[PDB]
Amino acid sequence: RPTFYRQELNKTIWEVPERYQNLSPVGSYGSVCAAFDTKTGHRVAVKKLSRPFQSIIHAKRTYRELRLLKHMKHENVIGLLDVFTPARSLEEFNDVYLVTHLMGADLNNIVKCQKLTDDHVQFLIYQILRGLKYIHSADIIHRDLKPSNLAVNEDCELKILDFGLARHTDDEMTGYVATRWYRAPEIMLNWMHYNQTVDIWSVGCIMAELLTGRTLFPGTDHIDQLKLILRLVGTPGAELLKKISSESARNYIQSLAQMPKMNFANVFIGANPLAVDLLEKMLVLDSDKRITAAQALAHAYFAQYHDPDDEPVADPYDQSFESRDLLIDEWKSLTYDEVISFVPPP
Ligand SMILES: CC(=O)c1cccc(NC(=O)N2CCOCC2)c1
Ligand SMILES: [Cl-]
Ligand SMILES: [Cl-]
Ligand SMILES: [Cl-]
Ligand SMILES: [Cl-]
Ligand SMILES: [Cl-]
Ligand SMILES: [Mg+2]
């Protein structure tokens, strides 16, 4: 067991191992500090969870987040450097701290203020798809891909973070908000049981915005955003209408005048024809017909970067806990076992 020290930073007690020095608040599900890790030489983010075991819902969310971060071991995905508690037994266990690499800029800080060549767009979207091939091979859905959840460095190297932990509220998705502009229509309006294809819709929206410098579907509300989507990709045919489970959602769609799919070369003026072709394969209304991450990596747009011997898959991931009914203290015991069994990376 390391030695811990205590300090108060902006109204909060932080109790952390001596290896972490020069803590400074960066923001606030919990509170975050920047620190220097003397064991590894890296600058790190230390997150102190708020009220991790306050309800059955909160205790299960804490377990879910720790299981997911412990599993993810890939160059294009956020990984866990450390996890700790100052508790010496289950009986006094009440606080959880998570440690990752400190991230600088996000995709927003380069798409707003920088000139991107087609080669930059190839390399950035290649890396998102390499990370997604890995995540989807474990049967994990990210559910919240958008520019603010993608970290980028000076060498244009990218990491996926901030997985959807079943978090977002109704207030958070209302009106003129970037939290909804990247979501697939079937999850935005609860059409059907969704699956991993929702993440490929989000990659299409991101790729379009890197090419044009503008949000693809900046709706003022759910209905405005659906009208922008259907004007580009066309209204649904009878085959997709059959797959929408809500009768009211089917009746609403049938109230709209029919529209054909637009010509994407006339929308993405001057783009690489291979970029236009890949966008037409991602931005498909019927989720069964969208290109997968593994199929997209082999598309001719990425010929410069694609290496089928350097695009790894994940170890199998057991999510059977998701259907399990437990008490607060049972979820808290499972979480304690995962904290004490952690093995750091090389
Ligand atoms: C490289 C690339 O594809 C690119 C670059 C800048 C802008 C656009 N397209 C638009 O801003 N449009 C055109 C017509 O529709 C409304 C506005 C495309
Ligand atoms: Cl230490
Ligand atoms: Cl990482
Ligand atoms: Cl504790
Ligand atoms: Cl964003
Ligand atoms: Cl597992
Ligand atoms: Mg985020």
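Residue numbering in chain A adheres to Swiss-Prot, whereby the residues present occupy positions 5-32, 35-352 in order.
Placement of Cβ uses the backbone N, Cα and C atoms for every residue, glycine included.
Pulled from Swiss-Prot, these are the features on record:
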ACT_SITE  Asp168  active site, proton acceptor
MUTAGEN   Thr180 to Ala  Phosphorylation blocked
MUTAGEN   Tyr182 to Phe  Phosphorylation blocked
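Recorded features from Swiss-Prot, shown on the structure.
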residue : record                       : contacts (Cβ under 8 Å, 6+ apart)
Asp168  : active site, proton acceptor : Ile84, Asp150, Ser154, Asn155
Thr180  : mutagenesis position         : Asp227
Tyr182  : mutagenesis position         : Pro224, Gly225, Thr226, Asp227
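Listed recorded positions: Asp168, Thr180, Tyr182. Those with a CB atom under 6 Å from ligand 7: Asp168. Classification of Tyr182 (mutagenesis position) by DSSP places it in coil, neither helical nor stranded. Across the 2-residue gap left unmodelled in the deposited entry, the distance from the Cα of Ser32 to the Cα of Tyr35 comes to 8 Å.
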